[PDB]
Protein chains: 2
Amino acid sequence: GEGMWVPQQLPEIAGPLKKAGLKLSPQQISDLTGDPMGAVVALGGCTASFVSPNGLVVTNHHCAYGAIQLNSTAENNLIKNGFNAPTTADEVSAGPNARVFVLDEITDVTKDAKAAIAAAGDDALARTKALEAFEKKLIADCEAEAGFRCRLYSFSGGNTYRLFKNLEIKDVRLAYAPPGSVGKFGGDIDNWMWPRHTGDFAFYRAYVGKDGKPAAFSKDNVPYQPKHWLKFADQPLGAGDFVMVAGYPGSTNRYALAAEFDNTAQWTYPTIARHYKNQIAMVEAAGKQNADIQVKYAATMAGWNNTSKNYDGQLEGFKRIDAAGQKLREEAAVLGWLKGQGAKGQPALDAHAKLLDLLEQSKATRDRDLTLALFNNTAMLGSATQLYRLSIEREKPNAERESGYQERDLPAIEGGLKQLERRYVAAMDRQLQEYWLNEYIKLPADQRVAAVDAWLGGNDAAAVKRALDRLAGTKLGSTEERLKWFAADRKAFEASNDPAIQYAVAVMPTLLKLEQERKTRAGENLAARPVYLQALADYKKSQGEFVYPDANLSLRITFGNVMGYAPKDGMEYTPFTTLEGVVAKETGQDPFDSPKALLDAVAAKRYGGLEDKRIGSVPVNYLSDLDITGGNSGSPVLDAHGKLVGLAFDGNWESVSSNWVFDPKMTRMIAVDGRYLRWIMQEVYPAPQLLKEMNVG
Amino acid sequence: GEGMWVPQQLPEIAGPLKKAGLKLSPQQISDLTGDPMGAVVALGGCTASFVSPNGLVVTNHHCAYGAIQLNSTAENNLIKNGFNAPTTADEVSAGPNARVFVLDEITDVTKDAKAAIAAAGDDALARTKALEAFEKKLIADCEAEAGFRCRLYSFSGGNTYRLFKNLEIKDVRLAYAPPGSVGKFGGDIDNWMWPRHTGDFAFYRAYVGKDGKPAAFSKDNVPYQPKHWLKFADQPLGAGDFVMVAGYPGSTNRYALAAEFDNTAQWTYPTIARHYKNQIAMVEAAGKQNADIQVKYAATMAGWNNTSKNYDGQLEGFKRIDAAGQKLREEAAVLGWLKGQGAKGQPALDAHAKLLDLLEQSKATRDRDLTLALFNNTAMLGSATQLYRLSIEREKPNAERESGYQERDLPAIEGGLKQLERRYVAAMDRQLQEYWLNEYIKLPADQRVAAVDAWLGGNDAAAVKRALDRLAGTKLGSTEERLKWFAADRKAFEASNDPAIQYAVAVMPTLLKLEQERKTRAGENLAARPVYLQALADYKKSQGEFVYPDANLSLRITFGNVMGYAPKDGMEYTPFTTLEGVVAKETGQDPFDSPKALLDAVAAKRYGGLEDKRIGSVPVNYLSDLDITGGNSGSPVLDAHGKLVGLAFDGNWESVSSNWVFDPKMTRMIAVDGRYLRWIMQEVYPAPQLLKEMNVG
Ligand SMILES: [Zn+2]
Ligand SMILES: [Zn+2]
Ligand SMILES: [Zn+2]
Ligand SMILES: [Zn+2]
């Protein structure tokens, strides 16, 4: 059922957990470095878990797609073929930026954090800088232990702060991916849909130095030995059974002003979707010509497809449940409520007023802000602005450098410049720069950027064309030139005749000023958000409704039971799909082109000891009423005894609007059954070595 | 489950009926003139049943559609608005050709029929004429009692013959029809489909003379007093519960040569579907501009839509089950098995070869034969040919007149010529004449008809237009002119300058020659069909398959249980639909434009005392695994205690290929729940008088 519960809410959900079927004690789940919860790890925008005492980590194929794509060429396509390492020496690096984070400690630091914030008094910008300075000092102290990375999380609008501390494993290697026709069966046609038939799984292995401490990739590193790992279930999962997920959902917007919603529905989601589709169309074409462009842009392409379909689905789900309607009506009812109680509820009513005007403000410039952001996110302009900004920050003491530009951020910066080699083709990026310039010129005169106007030389196909021809002369296209500039000083940037770098030097003043304009808006928000959101929460508690914070990339628990749903009268989706359903979709064309070994094994009812009698086949995917969102991919699904029953990977089409307005009747998690993992690894693309290491063959 | 069982098979289904849940004794079902079976009546192409002692008859809306349409005008459109007679004097005539047939007696005449055929000797045309004379004499004797109509049925390819005697009620009046947006909710979009939300019911009343005997319409007639009628269930029908249907299915082709299937799938269904769709397009387009065409062609257009969509569904179903492959392998098995039996199999083998050759003779002229038939079925050429044929037959003694043109057929002929007034617009029929002329001209040289070629006197768009201008001069467009010709003698036809009459006179020799050919082939079939189909039956029995005859418009029993079906992996259709499903489909545009009182009542949760707590609403339609087809529409669905729980009206999309190859997993009946009949008549389009008369008031 509903809720992305923080581990500190476990007493609130103890009884609900038992009633839904948990047969572990709430005590045992509370131990976030215990069995099983100490097996659950964060990847950075996906979840995973350890499944052997030798560092084996399972997550989704689409979570590992980055890594598989980084290791793929046109002439050896791991995406298409799969990857299997018969020994640990065979495992290939997942990339310099790949991580496994292993939870170490959580601490409330709320009291201190709002003290620091208050200590700056009445100046919006100073309030932001004081929180920034508080966070940096905290993190600096927490990361003083070698091998740990820490993070500060603000919950419920800034009513609570916690500090998380993680072991940072920095050598992650690919051990197994099934072929892409299993890992992503049904492609973007089945994405966000049920019935689903997707084998969305892949395995990493986690490595440290010989001293047992984190290290970056080296051939002398050896497998991490986790304190805790998951065991596969020995009881078959069936309809109605208890399941639970722990993981790292990224963001929700369930506490929001109606105007935040209207803006998102009417503007943000339609605009982003349109832009995303336009770039897909461009890249799709060029890649039909050019297998190098196709393999190199595959990850970016999957991203654009996934987000644009999600927003299409959110827009549809709003209309289905009248979300505009509900938001209006709960806002009226909460505003009603507040004046309602006169003296006491006046702080909250003021907050509402502030927040709302802050939001008209961000609204005045939103087209400018998006367009410039995405224009600067193309490859060579991104690289030049990031690298120039780093040269600016390096002049300050580390403690004062912008987050993202401190010493602690250097590994990831340098890592990104090397990963970009596998994701960049100049003829392709030129077309994207063109696309974004065209949209820039499009902007109204009041919505323009001085420095960009001037850099460009006026508003037409001709100038666009000059820009593109000039930028084409950058040397930032090679990894070596990027890594040269990664180490160069600010003066060398200001001296450069590289046209990409000249663009950066030209606009950076504007970008820093707009960053100040954002830090100022956030500071005002920081006063007004926690009060108002605390009232939203208070009203909900007064309606007996469930109260938990919007997702914020921290660890959450969700629980429920295996069940389907009913999209329309006269029909129901069943909780499971089956092997026969995979083969019924077969067309021999992508994305419905399963391996021959699967097709033959299914036509033979070779079920490998994995059949579930109740469904008369091996289960493939399943639905449950858990409450998950982007960031939960790869999360282990555990049964009543804490055993592994599947991996979370998607939501059904009608679920995605629950980011804004939760609908219990149509919100389901889609998970890959652990018996399908097993079956694929026995009969289709075998990994007898991983099965044995997981004590299942 | 499977089976359109003849009443004489009750001994064989007694056990299975009881296992499925029947609580009436089987001998109580054996009494075909008793309770409740004596309540079930034939309408001639639909089924109905009595539901009051005062002659009230319930059937489907689509069955009464002809009669509602005949009482409809552009200005006062009962299809649109519904009809409700607050007292029995307000009932309107359903039309001169409307009938209710009440089973009186069934006689086996197999032995006498087969002796009549054998007496004819070797000659195929004499064999047909001998069976015709046999039938006519039998029927004349059986119809010696005033007010009775009799019918001879051939079963299992001519292995059994039975005669049915029915009381023939000839004054049928419309008593109630819901608005068309209930009676045909979802229109052709939801036709042949589940989920289904259609209140497909209407009521007639049956009338006789004051002396108790059948009579054509008169104000002096009074309601018929049936010996038996149905009662509404007092127990709520639920999933899994026993249901049975008795009715009059028209035809199936489950005993067929593989070549008969091949020709149907490859030529018959595509060809007819195309032709019906071409004509639908013309009539639709014209009716958009002319509300008189729209109302006058509505019943015609409902037939073309229903059949062409049925045919599309069969072709898709044949692919889903590989019906071609299944027919091929069964016939290879049966022929194997026959060869198997040396000498004693040889007559079935020779019968097979003959039936295959006769299929080839048919095929050689199939284009000509279909095209000429459907050309001559437009309104004026149909009337001219029918009436001219009648004038020829009238010069023979009655016993020798072609079936359809005997004295006993005169009331139906005359009634057709009157009904046509409400179904004909010259400017529409002209366009249909034009369509069939352009199809005729596409035929190749060996498929043309000399008499039509001469009449046409050219082969181009110009000749087509001159022919249409000539035909538009007919005076048969008026009812009075048609009835003049109904009485006129042959020389009067041959003297006429009416251009439609002249066409009829010109082509009649050719139609008579073609009829002789079909009689000759039928007479060859008479010899071969019973031997091969007996072999087919014996083969099925040796495989332990169900053995029951193909439908042939006679009374059948089917039974089973309420249950949905699974159309694909990950999905199930539930056995019921509900009121909230009707409203979920509402668009305010035909065909999804429910009466406002329905939309209000559902919004207000006015369930009228009819809610089934197990589904949380009033049920609308339901699925069951009964075995029905065309002609079963309007059949009552009875529960375990023989009480009325709904009406049969349709089958699901995947079912329709069961006409050729029975598929148990996806063959379901769609029925309208009796509770939805009641609910409409309470909350939406009220008829308290009829509810009272059925004591559910
Ligand atoms: Zn247990
Ligand atoms: Zn250089
Ligand atoms: Zn006349
Ligand atoms: Zn009972």
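In order, the residues displayed for chain A correspond to 25-721 in Swiss-Prot numbering, which applies throughout.
Recorded method is X-ray crystallography, 1.9 Å.
Here the Cβ of each residue, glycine as well, is placed from N, Cα and C on the backbone.
Quoted from Swiss-Prot, the note on mutagenesis experiment A:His86 to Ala is: Loss of enzymatic activity. Loss of enzymatic activity; when associated with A-224 and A-657. Among the features that Swiss-Prot reports, active site, charge relay system is placed at A:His86, A:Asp224, A:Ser657. Experimental mutagenesis is annotated in Swiss-Prot for A:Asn215 to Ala, with the remark: Loss of enzymatic activity. Under the heading substrate binding site, Swiss-Prot lists A:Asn215, A:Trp216, A:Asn330, A:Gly655, A:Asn656, A:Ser657, A:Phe673, A:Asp674, citing experimental evidence as support. According to Swiss-Prot, the experimentally introduced change A:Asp522 to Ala is described as follows: Decreased enzymatic activity to 32 percent relative to wild-type. Here the residue is the original one, while Swiss-Prot reports the published mutagenesis A:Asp574 to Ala with the comment Decreased enzymatic activity to 83 percent relative to wild-type.
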Site of maximum Cβ density within 10 Å, from recorded positions A:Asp224, A:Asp522, A:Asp574, A:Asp674: A:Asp224
A:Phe673 (substrate binding site) and A:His86 (mutagenesis position), Cα-Cα, nearest whole angstrom: 8
From recorded positions A:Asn215, A:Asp224, A:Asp522, A:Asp574, the one whose Cα lies nearest A:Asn330 (substrate binding site): A:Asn215
Among A:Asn215, A:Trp216, A:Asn330, A:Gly655, A:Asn656, A:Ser657, A:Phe673, A:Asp674, the record's substrate binders - longest CA distance, Å: 16
Residues that sit under 8 angstroms from A:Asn215 (mutagenesis position) by C-beta distance, when 6+ apart in the chain: A:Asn329, A:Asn330, A:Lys333, A:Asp674
Other CB atoms, at most 10 A from the CB of A:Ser657 (substrate binding site): 26
Pairwise CA distance, A:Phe673 (substrate binding site) versus A:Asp522 (mutagenesis position), rounded so that it is a whole Å: 43
Cβ-based isolation winner (fewest other Cβ atoms within 10 Å) among the binding-site residues A:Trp216, A:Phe673: A:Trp216
Listed binding-site residues (A:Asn330, A:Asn656), ranked by Cβ neighbours within 10 Å, top entry: A:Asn656
By Cα-Cα distance, the member of recorded positions A:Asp224, A:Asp522, A:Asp574 nearest A:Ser657 (substrate binding site): A:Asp224
Cβ neighbour count within 10 Å of A:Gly655 (substrate binding site): 23
Pairwise Cα distance for A:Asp522 (mutagenesis position)/A:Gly655 (substrate binding site) [Å, integer]: 38
Cβ atoms near A:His86 (mutagenesis position) (within 10 Å, other residues, all chains): 24
Integer Cα-Cα distance in angstrom, A:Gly655 (substrate binding site) to A:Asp574 (mutagenesis position): 13
Separation of alpha carbons, A:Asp224 (active site, charge relay system) and A:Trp216 (substrate binding site) (Å): 13
